[PDB]
Amino acid sequence: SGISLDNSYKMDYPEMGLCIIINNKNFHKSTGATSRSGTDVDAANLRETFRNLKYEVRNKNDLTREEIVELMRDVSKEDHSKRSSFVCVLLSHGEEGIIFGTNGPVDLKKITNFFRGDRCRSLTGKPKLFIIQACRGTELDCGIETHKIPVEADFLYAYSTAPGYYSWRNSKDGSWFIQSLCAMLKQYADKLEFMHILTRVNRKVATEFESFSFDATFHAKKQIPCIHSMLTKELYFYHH
Amino acid sequence: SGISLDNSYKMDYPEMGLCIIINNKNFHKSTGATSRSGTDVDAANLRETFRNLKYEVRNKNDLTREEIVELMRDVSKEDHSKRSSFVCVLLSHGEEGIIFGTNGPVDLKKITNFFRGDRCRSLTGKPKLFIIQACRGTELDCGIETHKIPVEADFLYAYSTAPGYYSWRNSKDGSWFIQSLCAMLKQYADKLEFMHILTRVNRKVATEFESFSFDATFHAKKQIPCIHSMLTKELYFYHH
Amino acid sequence: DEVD
Amino acid sequence: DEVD
Ligand SMILES: [Cl-]
Ligand SMILES: [Cl-]
């Protein structure tokens, strides 16, 4: 045939792939973690959004840390040969490097390690997207007025917030990040490359949201999401 | 006039901006840090590459941690009103969150904080790019055979390696990352958006490099760079 | 508005 | 090849 280019991931496998959504709203009393009002709005928005992208969506609610690890291990042992990609969305409490099960924290690296290029062979060379709505620390942004491959290759972490910072969730509307992500996917998934979609998400969160709190410490604060890309190709959700 | 879009940073200010290159090759004996053979190759490649992009390049060699902080502070106090962007390249030893002066470590956050949206007002709303060739830990990748804005908005960290991992430098050819970055900028800066350029850099490093060492621990290892984007717009080095 |  |  004629000249061929390989700058973009092959996304025309028989299936787009799994979208695992872990929605942790209610936490064991002994953890002292607050209920995450608004997260069901996020989970429903994500389900619809990724449904329209032709992902096989599996929603899981209120998993313990043991259940999260087992779920991830089991999913990583599935045969993904006919799937183009893998998506996992984590909605929970967190710290830097950490996501909360209902009964306590799990290392993010433990979860993602199951999908390493050497450990999940049917996803080797395919994009593995981890979308994370969770805090990464306790900083607040005051704002300003205006032939081998690496086993860590082909991962993308779409973090809701900058390293070290809280992440914001509205109890009625859902989280700022997931709200914005779903809106930008809806509008641009049939026309923009994924990093450019996520950049529009960055702008939306950065410009259209500001916290309101009766507590001066938490009032009038801002958020910027952080794209962490170790992808090796452009990613378009459409093909042909 | 007609319909206007604002999806990309304004890059047609009178000046593209500064490109500060900090090239630390020789370290004080008391630190125990090895000399970074090959880094002059990187520094020269970067100088030429960013020269062709019309940056005002300033090369600095073998700075102490005190000199790095003072340089960054002074640069952040310049009037950047007529400049489109800011670029800083750090070539040194490092750990996660840390870059080495010739006499010891500096927190990366200390350096970058000078350029926060609230602390460098003539760069507010403009892209601030930090390009970092330095280790982020000691892990080795074995590979597998195949209206306010946030003060942290508009930063991009182009890291040579994944979080937690060593970064590789060849004593003759320069570092894998800077080699690849300069090559991809040379080839694609007049035709691709920056995240897509950096994605080509990811692929180049991931596929075309593998370590060779007489020490089995360090032999046959791989590397994936990590793009850390908190940008809110697309970035093209060309305009009009 | 609440933090995670 | 050397590490940084
Ligand atoms: Cl809810
Ligand atoms: Cl050298």
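All positions are counted from 1 along the displayed chain.
Every residue, even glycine, has its Cβ placed from backbone N, Cα and C.
According to Swiss-Prot, the features are:
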| type | residues | note |
| --- | --- | --- |
| ACT_SITE | A:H93 | active site |
| ACT_SITE | A:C135 | active site |
| MUTAGEN | A:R169 to A (Swiss-Prot position 207) | Abolished ADP-riboxanation by C.violaceum CopC |
Task: Least surrounded among the recorded positions, given as A:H93, A:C135, A:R169, when other CB atoms within 10 Å are counted - done: A:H93
Task: Distance, A:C135 (active site) to A:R169 (mutagenesis position) (CA atoms, angstrom) - done: 10
- [ ] Between the Cα atoms of A:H93 (active site) and A:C135 (active site), find the distance and write it as a whole number of Å.
- [x] 6
Task: End-to-end CA distance across 10 missing residues (from A:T146 to A:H147, Å) - done: 49
